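Enquirer: Questions regarding the structure given below will be posed in turn.
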Amino acid sequence: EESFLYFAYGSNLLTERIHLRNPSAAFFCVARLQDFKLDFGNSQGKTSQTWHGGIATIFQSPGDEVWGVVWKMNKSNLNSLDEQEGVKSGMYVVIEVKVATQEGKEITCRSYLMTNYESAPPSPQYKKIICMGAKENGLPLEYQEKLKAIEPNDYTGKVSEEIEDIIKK
């Protein structure tokens, strides 16, 4: 009531990652988003200089599904999370989603998706982040198979130091 539920399906799948900016986020549960397909891309044609590859987004697609994690956060983080997801610059738009745990319990969450972008593969580093998250929080083993099968781009240049070590370990 005083806190809000955030459903993420990308880099914020990894606890260590979401904790960088949101160290008070609390794992709430794993859930599925039906009729939504995952994808990666360049917002407004721009290539993320943080990840050096497409960034995660979703769109409505019958049959497809997206698995993520519901994180409980304080409502005081609202604006912080929005600005964190580049809403002001048109990068991402705020969305309300209705997902459900593997037990069949539906949950209403806040999430994000780009409305103007061009598909682009993720950097090998961005991919490792999500995979490390999917494994960690125990998303369905099969869904992880889809994430692990993602073809990354050819980037091996320097990357975020505080992200390098997360990946190293």
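Sequence positions for chain A are given in Swiss-Prot numbering; the residues included correspond to 14-182, in order.
Backbone N, Cα and C define each Cβ position, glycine as well.
Heads up, here are the entries from Swiss-Prot:
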type	residues	note
ACT_SITE	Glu98	active site, proton acceptor
BINDING	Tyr19, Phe20, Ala21, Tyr22, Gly23, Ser24, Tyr139	substrate binding site
MUTAGEN	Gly23 to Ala	Marked decrease in catalytic efficiency
MUTAGEN	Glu98 to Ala or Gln	Abolishes activity without altering structure
MUTAGEN	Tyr105 to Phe	Marked decrease in catalytic efficiency and specific activity
MUTAGEN	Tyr125 to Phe	Little or no change in reaction kinetics
Enquirer: Of the mutagenesis positions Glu98, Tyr105, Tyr125, which one has its Cα closest to the Cα of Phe20 (substrate binding site)?
Expert: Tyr125
Enquirer: How would DSSP class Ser24 (substrate binding site) in three states?
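Expert: Going by the DSSP assignment, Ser24 (substrate binding site) falls within a helical segment, counted as helix.
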Enquirer: Distance between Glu98 (mutagenesis position) and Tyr105 (mutagenesis position) at the Cα atoms, whole Å?
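Expert: Between the Cα atoms of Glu98 (mutagenesis position) and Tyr105 (mutagenesis position), the distance comes to 6 Å.
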Enquirer: Near the Cβ of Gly23 (mutagenesis position), how many other Cβ atoms are there if near means within 10 Å?
Expert: 23
Enquirer: Considering Cα atoms only, can you say which of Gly23, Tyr105, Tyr125 is the nearest neighbour of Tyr139 (substrate binding site) among these mutagenesis positions?
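Expert: Closest by Cα: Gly23.
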Enquirer: Taking DSSP as the reference, which of helix, strand or coil describes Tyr19 (substrate binding site)?
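Expert: Reduced to three states, the DSSP call for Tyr19 (substrate binding site) is strand.
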Enquirer: Cα of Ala21 (substrate binding site) to Cα of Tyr125 (mutagenesis position): how many Å, rounded?
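Expert: Cα-Cα, rounded: 8 Å.
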Enquirer: Would you mind checking how many other C-beta atoms are within 10 angstroms of the C-beta on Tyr22 (substrate binding site)?
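Expert: So the Cβ neighbour count for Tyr22 (substrate binding site) comes to 28.
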Enquirer: Among the recorded positions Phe20, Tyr105, which residue has its Cβ surrounded by the fewest other Cβ atoms within 10 Å?
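Expert: Among the recorded positions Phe20, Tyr105, the sparsest Cβ neighbourhood within 10 Å belongs to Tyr105.
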